[PDB]
Structures are given as structure tokens and as C-alpha cells.
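**Q** Following this message is one structure expressed as C-alpha cells.
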Number of protein chains: 2
Amino acid sequence: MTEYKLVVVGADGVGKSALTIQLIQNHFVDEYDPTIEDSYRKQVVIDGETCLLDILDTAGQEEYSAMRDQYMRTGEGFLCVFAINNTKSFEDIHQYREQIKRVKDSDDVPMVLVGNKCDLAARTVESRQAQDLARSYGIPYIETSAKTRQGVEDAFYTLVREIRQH
Amino acid sequence: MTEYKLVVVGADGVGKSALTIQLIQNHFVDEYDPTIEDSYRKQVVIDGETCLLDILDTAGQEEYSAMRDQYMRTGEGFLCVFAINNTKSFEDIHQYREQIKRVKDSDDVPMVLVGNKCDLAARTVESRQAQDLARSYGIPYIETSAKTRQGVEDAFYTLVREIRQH
Ligand SMILES: Nc1nc2c(ncn2[C@@H]2O[C@H](COP(=O)(O)OP(=O)(O)NP(=O)(O)O)[C@@H](O)[C@H]2O)c(=O)[nH]1
Ligand SMILES: Nc1nc2c(ncn2[C@@H]2O[C@H](COP(=O)(O)OP(=O)(O)NP(=O)(O)O)[C@@H](O)[C@H]2O)c(=O)[nH]1
Ligand SMILES: [Mg+2]
Ligand SMILES: [Mg+2]
């Protein structure tokens, strides 16, 4: 079967594991346990296509930055995640984009920009600036909430659709 | 506010009204009452953007074919719908594509190909041939079921994302 190797990349604390655990185990994780690298495989049917989602949950911590070049080489699509209440994570999203581009030696890499934690009333990054950023990148912009499960299948499935049209 | 004029086009019986009524009124319609043309306006928040979805539900019946040129001129994005248990509706989807292209005088029009009724066990159109068709068109392919509400917000929201990046 078709396997899709989807990498979740993003600063420390933005909710990566929390988007992968909602999708994989339908539970929101309230705790914070920092990831080094975690792999999840799930057979799913997306748009009638039976397939296997191989998902890598990576680290936000700059200690682990070294390993970035190894998983960007093997990933076919990247969820680039920032938290709507954290402007630095939003700015950091460019440090991943550039790095992914550079180890994959291409400008068009399948990617989705994900503004997570959209359940938070106290937002510092507005939709508008993240849409203009996704518009500049040429990728879809999806708001998500790992806690309400809002926008979660949507993000990962739109990523699958970006890899399919590439 | 941002308004998006989304046109639902597709052969007779494929489930257009049924996708618009699930989205608009969260009810599946079991009855068949043939549309001539229906407009639905709803203020929605998509990816944190408050906006208004202006939706036109059109006719499948070739009697009404004349009116096609008027609404294709004003629509900004088109849901092109076929039923998975009806190969002729799938073939018909090219007669709409070509017509839309031609009154809008452009090849890239925001559009999503939607294979509806995916709840049906007795499928005649396989994912694979509809994905290769969406892949040839350069548009996303979404399977939906107006009866289970599967893939319905996804289709209309991916259409909104196609209009936004255009
Ligand atoms: N309110 C809210 N909290 C969230 C959301 N997603 C994640 N969180 C919270 O954010 C904290 C960190 O989440 P986590 O998923 O570990 O983020 P991470 O990006 O994987 N951290 P790391 O880089 O170290 O691996 C946790 O307390 C978690 O519950 C969300 O949508 N909303
Ligand atoms: N099982 C199933 N039936 C569906 C689905 N969507 C619509 N239908 C059924 O298909 C029939 C026609 O649906 P309708 O929504 O009127 O299609 P239409 O494309 O709008 N017809 P028209 O071109 O004349 O306006 C109805 O009996 C309806 O309940 C679906 O996902 N699954
Ligand atoms: Mg993590
Ligand atoms: Mg109709």
C-alpha cells in the first residue's frame, strides 16, 4: 500500500505531539513530556484510498537540532506548526521551512502551515498574518486545536493531498 | 467581510443539495426535490477568518443548462460533484470543467472534484481513477457522504483554501 511519511516539525511547546496523539489515539494530552523523536504508523482510508500514515513526531528543543537533517531527508510532507499565542513559534516556522528546502534541494516541498491551540482566547498571531505567510509560501494554512480536535484530521489529510498532487 | 461565492455544479442526482443542506442545516436530506437554483449565505469562521460563504445550489437537469453561463461568470470557486455509484456523473464532470474554464477565460479556476455518496457499498467509480482525474486537473480530490457528513466541511473548506491561494 501507499505509505505517506509525514513529518511534524515546530518549536518547543506548540502542540505537535498533541496533534499526533489526537489523530492517532483520539485523546487530548494535557501533560508536557518533551519528545526526542517518535514514530506512529496507522492504516487509514483517505478519499477512498487505503494507505498508511507513517508519522514522525520530532523535537522542538534546539539540543536535538542535529537530527533535523536526517528526518527532513526522508519525509515526503511536513506539517509546520506554531501556536497562536506564541509569536516566536510563528517566526521560527521560517527556520524549518528553509532547512527543509535545503536538505531536499527544492523549493516546492509538500507542507502545511498549522496554527495550533486555536482554542485559546488570548491570541498573539492573527489569521491574517499566518495566511499571508502561507500565501507567500504557496501552501495551505489550517488552524487547529489539539484540545477540541478542531482542524486536526483536516491538517493531516490536506497534507496527504499536497503529497498526492506533487 | 470576505465573502466567497462557491458554486456547487454536477449531474442530476449526485447529491449537491444534500452536501449544501448538511453544511448549512446539519441534517441529511433523504428526499429528492430537483433544484432550479438555490442560494445560501452563512457567516462562518474558517482558519480564524470570519467570512461569509455565499453558496449557489444549481441544477443538474439539462433543461436548465442555459443558466450555466450566468453563474459560472460570478462564481469564484466550484465544487464539481459526481456520485461514486454513477460512472456517467463522473464522465459529466468534464462537461462542467470545460464550460467553467471557457466562461471564466482561464485554465486555473479554484475547484474541488468531489466524489459524493461515499457511504455506498456498491461503488462503480474507484478512488484511483478520480484521483488521476483530479491529478490531471491540478485540483484536490475529496470523497464525501452527505448522509454520514463525511468529508463535507472538508470539501467546502478546501475550496475556500483554493480561492485564497489563487
Ligand atoms: N490549550 C491547548 N493546549 C495545547 C494544545 N496542543 C497542545 N497543548 C499543550 O501544550 C503543552 C505542550 O504540548 P506538546 O504536544 O508536548 O508540544 P510539543 O510541540 O510536542 N513539545 P516538544 O517540542 O518538546 O516535543 C501541553 O501542556 C499540551 O497539553 C491546544 O490546541 N490547546
Ligand atoms: N446514500 C446517499 N444518498 C445521497 C447522498 N447525497 C445525496 N443522496 C440522495 O440522492 C438523491 C438526490 O440528492 P440531491 O441532493 O437532490 O441531488 P442533486 O444533485 O441536488 N439533484 P439536482 O440536480 O436535480 O438538483 C436523494 O434521494 C438524496 O437523499 C449520499 O452521500 N449518500
Ligand atoms: Mg513533540
Ligand atoms: Mg440540487
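Structure method, as recorded: X-ray crystallography, 2.3 Å.
Each residue, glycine too, has its Cβ placed from N, Cα and C.
Pulled these features from Swiss-Prot for this protein:
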type    : residues                                        : note
BINDING : B:13-18, B:29-35, B:59-60, B:116-119, B:145-147 : GTP binding site
MUTAGEN : B:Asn26 to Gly                                  : Loss of interaction with PLCE1; when associated with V-12
MUTAGEN : B:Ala59 to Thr                                  : Loss of GTPase activity and creation of an autophosphorylation site
MUTAGEN : B:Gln61 to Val                                  : Strongly increased transformation of cultured cell lines
MUTAGEN : B:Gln61 to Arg                                  : Promotes interaction with SHOC2 and PP1C
MUTAGEN : B:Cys118 to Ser                                 : Abolishes S-nitrosylation. No stimulation of guanine nucleotide exchange
**Q** For the recorded positions B:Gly13, B:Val29, B:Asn116, B:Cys118, which residues show a Cβ-Cβ distance under 8 Å to chain A?
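**A** Only B:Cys118 pass the 8 Å Cβ test.
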**Q** From B:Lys16, B:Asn26, B:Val29, B:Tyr32, B:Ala59, B:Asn116, which recorded positions have a C-beta atom under 6 Å away from some atom of ligand 3?
**A** none
**Q** Taking a cut-off of under 6 Å between Cβ and any atom of ligand 4, tell me which of the recorded positions B:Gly13, B:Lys16, B:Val29, B:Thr35, B:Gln61, B:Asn116 pass.
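**A** Once distances to ligand 4 are taken from each Cβ, B:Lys16, B:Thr35 fall under 6 Å.
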**Q** Please classify the secondary structure at B:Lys16 (GTP binding site) using three-state DSSP.
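**A** DSSP call for B:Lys16 (GTP binding site): helix.
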**Q** I'm trying to understand the geometry here, so how far is the Cα atom of B:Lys16 (GTP binding site) from the Cα atom of B:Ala59 (mutagenesis position), in Å to the nearest whole number?
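**A** With the alpha carbons as reference points, the distance is 9 Å.
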**Q** I'd like to confirm something. Which of the binding-site residues, B:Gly13, B:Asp119, B:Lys147, has a Cα closest to the Cα of B:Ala59 (mutagenesis position)?
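**A** Going through B:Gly13, B:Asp119, B:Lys147 one by one, the closest to B:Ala59 (mutagenesis position) is B:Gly13.
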**Q** Between B:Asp119 (GTP binding site) and B:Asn26 (mutagenesis position), how many Å separate their Cα atoms?
**A** 17
**Q** I'd like to know which of the recorded positions listed (B:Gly13, B:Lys16, B:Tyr32, B:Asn116, B:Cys118, B:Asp119) lie near ligand 2, counting only a CB under 6 Å away.
**A** B:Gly13, B:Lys16, B:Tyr32, B:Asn116, B:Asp119
**Q** Between the recorded positions B:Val29, B:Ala59, B:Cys118, where is the Cβ count within 10 Å the lowest?
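**A** Minimum Cβ neighbour count within 10 Å, taken over the recorded positions B:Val29, B:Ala59, B:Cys118, occurs at B:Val29.
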**Q** Within 10 Å of its Cβ, which one of these recorded positions (B:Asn26, B:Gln61, B:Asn116) has the largest number of other Cβ atoms?
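**A** Of the recorded positions B:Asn26, B:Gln61, B:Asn116, the highest Cβ count within 10 Å belongs to B:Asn116.
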**Q** Could you check which of the mutagenesis positions B:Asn26, B:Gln61, B:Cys118 is the closest Cα neighbour of B:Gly13 (GTP binding site)?
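**A** Comparing Cα positions, the closest of these mutagenesis positions turns out to be B:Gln61.
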**Q** Using DSSP with the three-state reduction, classify B:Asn116 (GTP binding site) as helix, strand or coil.
**A** strand
**Q** Between B:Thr35 (GTP binding site) and B:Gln61 (mutagenesis position), find the distance joining the two CA atoms and give it rounded to the nearest Å.
**A** 8
